[PDB]
Amino acid sequence: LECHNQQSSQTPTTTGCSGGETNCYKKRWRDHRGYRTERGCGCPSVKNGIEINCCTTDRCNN
């Protein structure tokens, strides 16, 4: 279980999940004054048009 955390490019870090958590997520969106991005732990959260990708194959945030 190992995932990295590159909050909005900026700087990529390394933070895996634990305590009953083992799911990586890759969500991002850009709207009128509302662009954000997060890729740490998650999975449930999808819609239409935004960008979302869940993974859990040990180091799958590339």
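Residue numbering for chain A follows Swiss-Prot; the residues present correspond to positions 22-83, in that order.
Technique stated in the header: solution NMR.
The backbone N, Cα and C atoms fix where each Cβ goes, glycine too.
The secondary structure of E59 (mutagenesis position), as reduced to three states from DSSP, is extended strand. Sequence-distant contacts of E59 (mutagenesis position), defined by Cβ-Cβ distance under 8 angstroms and a gap of at least six in the same chain, are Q28, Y46, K48, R49. For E59 to Q, Swiss-Prot lists a mutagenesis experiment annotated as follows: Decrease in the rate of isomerization reaction of disulfide bonds.
Counted within 10 Å of its Cβ, the other Cβ atoms near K68 (mutagenesis position) come to 8, all protein chains included. According to Swiss-Prot, the experimentally introduced change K68 to Q is described as follows: Decrease in the rate of isomerization reaction of disulfide bonds.
Quoted from Swiss-Prot, the note on the mutagenesis of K68 to E is: Decrease in the rate of isomerization reaction of disulfide bonds.
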